Amino acid sequence: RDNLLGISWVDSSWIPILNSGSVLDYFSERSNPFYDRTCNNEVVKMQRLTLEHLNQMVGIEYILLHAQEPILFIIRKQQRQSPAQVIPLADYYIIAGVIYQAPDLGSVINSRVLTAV
Amino acid sequence: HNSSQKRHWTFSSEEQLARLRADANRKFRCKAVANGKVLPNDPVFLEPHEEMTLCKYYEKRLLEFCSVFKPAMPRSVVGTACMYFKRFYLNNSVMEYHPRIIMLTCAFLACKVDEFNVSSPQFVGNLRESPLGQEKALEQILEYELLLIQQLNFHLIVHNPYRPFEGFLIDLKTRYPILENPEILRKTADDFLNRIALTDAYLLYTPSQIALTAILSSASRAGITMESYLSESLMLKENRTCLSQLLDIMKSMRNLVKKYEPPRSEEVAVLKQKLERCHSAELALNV
Amino acid sequence: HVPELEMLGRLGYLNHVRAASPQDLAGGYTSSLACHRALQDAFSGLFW
Amino acid sequence: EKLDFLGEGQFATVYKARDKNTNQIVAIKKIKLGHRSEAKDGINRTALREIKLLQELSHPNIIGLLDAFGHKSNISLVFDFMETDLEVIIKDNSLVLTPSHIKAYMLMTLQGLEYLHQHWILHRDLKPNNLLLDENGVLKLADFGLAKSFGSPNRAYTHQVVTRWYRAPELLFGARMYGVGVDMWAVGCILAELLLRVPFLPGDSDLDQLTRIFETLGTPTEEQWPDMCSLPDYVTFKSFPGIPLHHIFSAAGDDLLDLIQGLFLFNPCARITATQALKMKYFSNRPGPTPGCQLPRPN
Amino acid sequence: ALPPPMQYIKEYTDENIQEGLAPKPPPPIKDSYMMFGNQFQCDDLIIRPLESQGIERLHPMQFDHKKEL
């Protein structure tokens, strides 16, 4: 919880069972530090075959953005004020069943320059 | 009562209650005059004060009926039954309805409201009557119960002085150790509450005031001084003025108790015969 | 107004006419609750 | 005037009929009674409790008897019209996630409970069923017949009145006395059921609910509830490890989970009071409870 | 969850930070139950466990593998 950018979480048993909706499910788990046990994404784990929960009423949600079938599966965290209104919060990208948080442009540049100086 | 919902129903002055009884008797007399069955100012017609005297004898009889009730009887149920009968009689003329049948209906409703839930056959068993008559009486109770609910205006809840009196006695012991024999004071206060129940003062004042009056009567009876309790009462909303108003109510309450007297048996017997004559005459309902 | 918890001599006294019953206590009838119930009804009204 | 039949019930029949007094359509409840029985109690005992309590309590979160008619043999009760029952909406698959609407329902229930508890009235049974939502969306307790007043002097107390699906452990153990905490336990079951959208604990009666309560929260320790063994009706179930609230219902609100744990505490004194729940952090949070203007409305 | 790619070097290495003669010696051949990986992998076992454990046997003790196969 010190720095979410500097944490990686995985589960080798989950890695064989992985592709598309599977990714949403893995993220949905719970123990992943990025996933919140509060917000709305917890209640989609409670709901069944939901197909539009992010629109009519709103809240913090996690949705797949871009997907490559074998490994690459990018997830985006949105905060909706109303249907047809989306506010992007952050992006968590999964490479080879390893979840990282997408580094900011300015934050990454500045920290690495500090390491170089 | 902080909960209220009965404050509008309670009448501040005894004179207001007497006028309401008079108008209800007059309304029945006017309906009979409209029918033309009986002339106005008929000898059969019963004066409201005479009807009130008959009710007071019946109120004493109702206390005797509650004492001889076959199941154990809650004190709150006894108070509720008396309160229901007086308010129903305030609403409608005493001559139109026999008091004993109405009192049985009030007692059955009082058990249901207080959750005593005495069985209707068990209540019939306590009454002594022919079995066919008991079944007819049970049917009468149901018809009267519907009328009583309309008279209640859907306000079954009643405020009873006994529960505040228990709280006041506990408060008195903790606030001051000066008072002695508190349990004997509680017994005398309960006896005073029973006298107030016979009087119309229960309708006139809120239950908490009646309970406080009973504690004050017990203190005077034992010679204990409540001046220290009066000073803590003075330290409350309205300051000294609130305490002075309470003292004025206590003095008026003593006057009501002294004015009230047990009804003469000979006059009650004449009233009972007149009530039977009113029942012998047939209203015939409405055509 | 009377508080649910007396936080006073009445709470310290912890005394009731029925005193304390273990079976009754587990279900309810806390001594403070019983004292508060009597006091609230006693303090009801008392003003015009 | 009868305009529509709101619902059919054996105890009483609900009609969506405009009042003769008021042109606007209003909810009307008419008692159903049988004169066939040789011995009768006249007005139904549960109906008698419901009418007096409704008249006594005037609150936005409590339904009130605006007018009633006793002139007819049937008794007609006038109440504010309610668009739909809460239970049917919850059992229906939600179109979207509504966690702030769930927070609003609980906040209204606690405020209504606090008002009746302040009046000293006790509600014996609280459940999603027998709960009505108006077009306004304000939550009101439709039935006060289940509710029974409690007093400091010892008196007969109803037992098993609470629903088998949502029953307090003390009621299952047949405790002689009942407390405000029993209502809080029922609210906790409703809150857990609301998140699931299905009843949190299945109750088939005969202590089946008690076995389920033991399975979900583990076996209660003697320290957790005093003299549980001493109570005359006591049953010892298998020592289940128990399920963490965030596993039975996936939800684990930073403050909501703590509130659910307090409601599910076996001891009534330990159980969070309605007043504490009003001051609870979960209700006072950045997510804002729905006023009911945006509450989902059928048709 | 909370666990990382396993706890890092600890215990035996702390012991090992000594000099000349101070470190503990090697452990004895625990000829019993151990826990390599996740399986118990206890000692004293055969190579081909009899099919009698876990399943029915449709073949008699003559077992002339070539004929029965």
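Quick note: numbers on chain D are straight from Swiss-Prot, i.e. 13-311, in order.
Determined by electron microscopy, 4.1 Å, according to the entry header.
Any Cβ shown, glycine's included, is placed from N, Cα and C.
The ATP binding site annotation in Swiss-Prot covers D:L18, D:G19, D:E20, D:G21, D:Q22, D:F23, D:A24, D:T25, D:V26, D:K41. Under mutagenesis, Swiss-Prot gives D:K41 to A with this note: Total loss of activity. Among the mutagenesis results in Swiss-Prot, D:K41 to M has the note: No effect on interaction with HINT1. The residue drawn here is the original one. Annotation of the mutagenesis experiment D:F91 to G in Swiss-Prot: Enhanced capacity to bind ATP analogs. Swiss-Prot lists D:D137 with the feature active site, proton acceptor, giving experimental evidence as the kind of evidence. Listed in Swiss-Prot as a mutagenesis experiment, D:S164 to A is described as follows: No mitotic repression of transcriptional activity of the reconstituted TFIIH complex. Among the sequence features in Swiss-Prot, the mutagenesis site D:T170 to E is noted as follows: No effect on interaction with HINT1. Here the residue is the original one, but Swiss-Prot notes a mutagenesis experiment at this spot, D:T170 to A: Total loss of activity. Total loss of transcriptional activity of the reconstituted TFIIH complex.
Fewest other C-beta atoms within 10 Å: among the binding-site residues D:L18, D:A24, D:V26, that description fits D:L18. For the mutagenesis positions D:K41, D:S164, D:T170, a Cα to Cα distance of within 10 angstroms from D:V26 (ATP binding site) holds for D:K41.
Comparing Cα positions, D:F91 (mutagenesis position) lies closest to D:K41 out of the recorded positions D:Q22, D:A24, D:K41, D:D137, D:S164. In terms of Cα spacing, the recorded positions D:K41, D:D137, D:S164, D:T170 that come within 10 Å of D:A24 (ATP binding site) are D:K41. Proximity of D:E20 (ATP binding site) to non-local residues of its own chain (separation of 6 or more, Cβ distance below 8 Å) is seen for D:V26, given in sequence order. Residues within less than 8 Å, Cβ to Cβ, of the residue listed as 'active site, proton acceptor' and separated from it by at least 6 positions along the same chain comprise D:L158, D:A159, D:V173, D:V174, D:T175, D:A198.
Those residues of the chain, other than D:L18, D:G19, D:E20, D:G21, D:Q22, D:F23, D:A24, D:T25, D:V26, D:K41, with a C-beta within 8 angstroms of the mean position of the ATP site C-beta atoms are D:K42, D:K44. Put simply, D:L18 is the one of the recorded positions D:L18, D:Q22, D:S164, D:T170 whose Cα lies nearest to the Cα of D:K41 (mutagenesis position). Between the CA atoms of D:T170 (mutagenesis position) and D:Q22 (ATP binding site) there is a gap of 22 Å.
Among the recorded positions D:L18, D:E20, D:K41, D:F91, D:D137, D:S164, the ones with a Cβ under 8 Å from a Cβ of chain B are D:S164.
The two recorded residues, D:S164 (mutagenesis position) and D:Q22 (ATP binding site), have Cα atoms 35 Å apart.
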